[PDB]
Amino acid sequence: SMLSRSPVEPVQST
Amino acid sequence: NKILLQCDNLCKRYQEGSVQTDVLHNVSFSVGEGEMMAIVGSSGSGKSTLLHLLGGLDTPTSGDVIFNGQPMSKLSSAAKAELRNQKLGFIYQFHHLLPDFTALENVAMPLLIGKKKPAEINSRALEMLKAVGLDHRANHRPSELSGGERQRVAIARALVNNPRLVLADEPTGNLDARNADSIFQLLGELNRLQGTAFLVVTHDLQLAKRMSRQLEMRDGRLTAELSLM
Amino acid sequence: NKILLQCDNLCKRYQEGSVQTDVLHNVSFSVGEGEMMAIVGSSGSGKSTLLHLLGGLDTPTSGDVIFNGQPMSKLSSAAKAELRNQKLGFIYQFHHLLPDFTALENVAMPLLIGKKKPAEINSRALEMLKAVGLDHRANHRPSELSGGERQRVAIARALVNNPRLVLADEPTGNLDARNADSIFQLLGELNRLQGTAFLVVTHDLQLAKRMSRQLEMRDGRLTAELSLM
Amino acid sequence: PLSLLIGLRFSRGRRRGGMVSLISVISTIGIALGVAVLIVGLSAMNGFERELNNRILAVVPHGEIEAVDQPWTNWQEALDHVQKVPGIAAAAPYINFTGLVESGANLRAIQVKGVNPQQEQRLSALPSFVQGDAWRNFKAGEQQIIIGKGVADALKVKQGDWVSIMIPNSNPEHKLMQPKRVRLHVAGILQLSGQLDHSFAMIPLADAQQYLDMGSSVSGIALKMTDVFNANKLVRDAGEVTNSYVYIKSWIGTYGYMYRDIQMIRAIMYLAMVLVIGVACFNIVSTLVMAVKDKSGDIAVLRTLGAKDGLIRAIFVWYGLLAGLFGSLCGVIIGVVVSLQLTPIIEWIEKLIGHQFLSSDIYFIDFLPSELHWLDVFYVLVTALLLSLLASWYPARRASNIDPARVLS
Amino acid sequence: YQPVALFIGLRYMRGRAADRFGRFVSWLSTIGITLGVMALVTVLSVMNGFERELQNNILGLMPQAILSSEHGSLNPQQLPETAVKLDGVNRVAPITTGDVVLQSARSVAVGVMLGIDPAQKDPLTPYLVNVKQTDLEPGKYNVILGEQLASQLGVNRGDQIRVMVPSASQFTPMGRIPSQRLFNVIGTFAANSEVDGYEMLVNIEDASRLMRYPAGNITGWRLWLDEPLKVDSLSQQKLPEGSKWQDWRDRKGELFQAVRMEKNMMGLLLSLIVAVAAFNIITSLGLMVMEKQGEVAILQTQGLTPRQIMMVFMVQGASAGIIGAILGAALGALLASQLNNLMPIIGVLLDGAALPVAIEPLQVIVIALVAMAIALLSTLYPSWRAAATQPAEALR
Ligand SMILES: CCCCCCCCCCCCCCCC(=O)N[C@@H](CO)CSC[C@@H](COC(=O)CCCCCCCCCCCCCCC)OC(=O)CCCCCCCCCCCCCCC
């Protein structure tokens, strides 16, 4: 919600 | 006879029924304007409660006090404050000084509440300080003062506004002779020139005997009420 | 000679400079174990402050007090508390009791401070109640009690642990004759059996004539020093 | 008790009722408010943790192994090699498509998962969350599809309804045109949480394999841990067992924001409510300072009997500590009465105030949960007592070193 | 002349220099109010910065308002842009918005198509990577996808994706056929935002023709707002005849609503602090009156009215509240917009911006005034009791 600003794509699939 | 002040059955009750001791019943006083009335008695004999009631602080349980037809109880509290400020001078047993305020501020407090202009009141205060000679101690704290000094500050505060009735409950009880002689001289010229009524209760028989009028409140009975003239 | 306490030029000052009064100079007193000393004098003649100083509540302004070679100034407060709780008994002028505790608790407190086991203090309180006869006071509140009773409970609290030094500042002021005779008898058997020294300061000259030893502090000179035995 | 019981009599010695007992009531109200609301917050976030443990992380694949170049030719060997890795509770194959779900002129683009029912039963507690379905008749080769509640209500469909599924099946040849339009039968409705039911839709794995006309292969392997908080390195090691060309994914990367949000909110609650208890301890400091200034005579009477310089301090420390205990217990009572009826309380608030709180699918649970862990209550009460003692310590030291006779005269 | 009670009230707050602790006890209420207002100001500024980042990352890159026609599409000739004037709106540009399904050779997804004129810049234009905005010529069917949307679709530059709209579907005996068209991707938009996951950019002519709109028409006018979060108030304005107003609340409203409700919550969760601090003031007076009644009696023997004793105590309470609130707001402003300096020296958990800070002076003033009002409400009662209670009854 408020901190929704999470980097939507942090995956960096190894 | 008396029209200015009419006191009828001044009584105070703060207990329940059948537990109140029959100490006083139908006690009336003759208070006259212009006369310096003195009351004699011993400490702890129920003399302070009546004088605290006489100041208009509390409403008497029984009896009426009439000033030319105007009851105090139906009268507004602002008029009561006016009476306590410019008509009546009241002193407690103790010094009851204000530690947060300086001696000069405590002395000027009766005028300060009176909403008077700073110029003339400060001029009169400075003239009185010069006449007394106590200009040196102006910024010092009341806490570090002696009993006689603070007692005389209280007396001066009581005499700032020149009230018609100046009520003094043993004003020299905590005073030594060095201050007592000056206080008595001050009272002497105040009585000679100003003539303001003083209600001075003091224990010394010799000093009180010289007075024209002597009233005695002992055991709640009207025992001695003597007027030479 | 006295070994537990050594007093040299005991003096007390309670004021700052300038207004300081030079009323006392080189005044030392002789306190002997087993003897009941009485001090007489008028009001305001330094009778209460000196009695306060002997209890270790404050440090003396001038003079030296030696307790078994340990100076009081370098002595820790724990030792002074131990002295005040186990060896010295002090009685105030006024009632100065604890309004929240019962009379039994006020009597028990001196040994409760001493971290003693509850059993012996409870037994002592019960024995005191049985021997004296305060079983009638089972429904009344300690706050609403009389003055003589509370003063005598203060005395009993001062006599719980039988201190060597029992200082009594006016022990009979609030006690009537029916209590006064009993207190005098109690003091009699305490002095006969326990032998604790009593420092009784009281104002009535006629009754103080009955004390074993009478000492006079007048004009800064040791003039009258009478010891019957 | 101990010889410090004076404090009790110093606390129960209240007379002249009014503006001397109202002070204790106000201090108790402050301490109780802070402690009770802190306990309610902590219990609510414990309930949030429990609900996340049940609804979300117990149905999602804890680990994800997806071949990037070609569909898994030897998924069986990799599955057997990874199932024996310690720290892994279960494993299963799956195939992940995405296609056009259509019914009643309503169309959506939804992701579809194909998994063997008997294997996904061991893989997660997801089938236990189905509202109602035939657990025995649900099998492969029956044109059976199971749809989440969100997709079902957005499609205005119910159980036992036919649905069209469009799949691209694009190929380099001319077969890429005319996308496959298969038919499926809805057999169950999922109710996971506020967000997960809007995306999950399952078909049997053999049905998916027949729908793509592919061989015995799957698009990935799903993994269920025994311990979930360290799933990153665990799934990395599990994938290291198989070929290195595969892509690994952990549920941590997707749902660790939920963990860190729950921990951050709990920390914020604890810090703010420690501030609240600190203000109430300012109240306690004021009350004890007035207590010293009113019982200076009594402490002098105590000291003239041989009291130690730490005894009076102890009296007032326990005075403050008992004033703290009264409010802390009066707040713990509310924090236990609430946090056990917290959900009906929130429902009643919703009835009173027509405003929905945790719904609107931008969170993971429409309602507000609650779970009272008594360890949290113990921690809160110890925090309150420690703050009260820190408040009480300095007025006690002030009381210890004052003699009224020395300073007044 | 000032009221006399001001002097006495301001003088009781000071003194007691022989111990330096009673003054601290009297200022405990001010310290508590200061701490509460500090926490409120700094946390509200932090949450305002977080929602500002959401606004500049979610709403800043999507149509903030849309003015359309009541029935069907909008006719630009019927409603010229020159007549589109409203409050809070600083820029208006033609746009067509649609909900679309994108089918690739590898996967399928759902997204939002934004048909715009290349000649006018958009907040999405600075983020375009190796893709000229003017390259979206009409008839070329040019589409720019978001980075996350492209990854979901599994396509890149030079690959074609089938874009379909079900809202413009045609019913026939062969079922319902949504409108379909092949689009050529020429790049990706990198914004690192939720909007990049579903929003794609196309030429306005191609999209307008795709939705089965008559040639030359557009879906509506995209309106930028200086304060879009108050759009509901701007939703009540007078609109041009025959037009309807829609905003982001249709799609991303609940989220933002929740955010506000969150902010508001942590808005009471810390406000309770000053509420408790308000109670603290009561206790202070409930003690200080008890510590100064013997002086009030003297002030009662003089000309002070009981209604003026209530003034002299309420002014002390109010002075404590005002000093606490003002100093707390000042230190909150001083501490906010500086946490991004203190965070580096310790371990940092967040990535990128340390802590967004958006200090709105209106919020700070409103909460300071609310704290002052609560302080006055708290100090009203003990002041009244001190005024109404004669010294004799308390002493006797
Ligand atoms: C009362 C009605 C019930 C309402 C229910 C509401 C529940 C919503 C939240 C639930 C969380 C769910 C978990 C998943 C969250 C998520 O996925 N994602 C994220 C969604 O965005 C969570 S953001 C987390 C928010 C939540 O805000 C909340 O905390 C709401 C808590 C409420 C939880 C409900 C339980 C019941 C308690 C009710 C409390 C009210 C008491 C009533 C009193 C009478 O915190 C934040 O604001 C993020 C933090 C940003 C601020 C950082 C501050 C930086 C500090 C800098 C240092 C400055 C110096 C300071 C000292 C001077």
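Chain B is numbered as in Swiss-Prot; the shown residues are, in order, 2-230.
Method of determination (from the header): electron microscopy, 3.5 Å.
Note that Cβ sites are derived from N, Cα and C of the backbone, with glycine treated the same way.
Listed in Swiss-Prot:
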- B:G42 to D: Loss of lipoprotein release when overexpressed (MUTAGEN)
- B:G42, B:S43, B:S44, B:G45, B:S46, B:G47, B:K48, B:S49: ATP binding site (BINDING)
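Positions of Swiss-Prot features highlighted on the structure.
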{"residue": "B:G42", "record": "mutagenesis position", "Cβ within 10 Å": "16"}
{"residue": "B:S43", "record": "ATP binding site", "Cβ within 10 Å": "10"}
{"residue": "B:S44", "record": "ATP binding site", "Cβ within 10 Å": "11"}
{"residue": "B:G45", "record": "ATP binding site", "Cβ within 10 Å": "7"}
{"residue": "B:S46", "record": "ATP binding site", "Cβ within 10 Å": "11"}
{"residue": "B:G47", "record": "ATP binding site", "Cβ within 10 Å": "15"}
{"residue": "B:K48", "record": "ATP binding site", "Cβ within 10 Å": "19"}
{"residue": "B:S49", "record": "ATP binding site", "Cβ within 10 Å": "15"}
Review point. Roughly how many Å separate the Cα of B:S49 (ATP binding site) from that of B:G42 (mutagenesis position), to the nearest whole number?
Key: 11
Practice item. Using the centroid of the Cβ atoms of B:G42, B:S43, B:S44, B:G45, B:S46, B:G47, B:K48, B:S49 as reference, list every other same-chain residue with Cβ within 8 Å of it (recorded ATP site), in sequence order. Key: B:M218
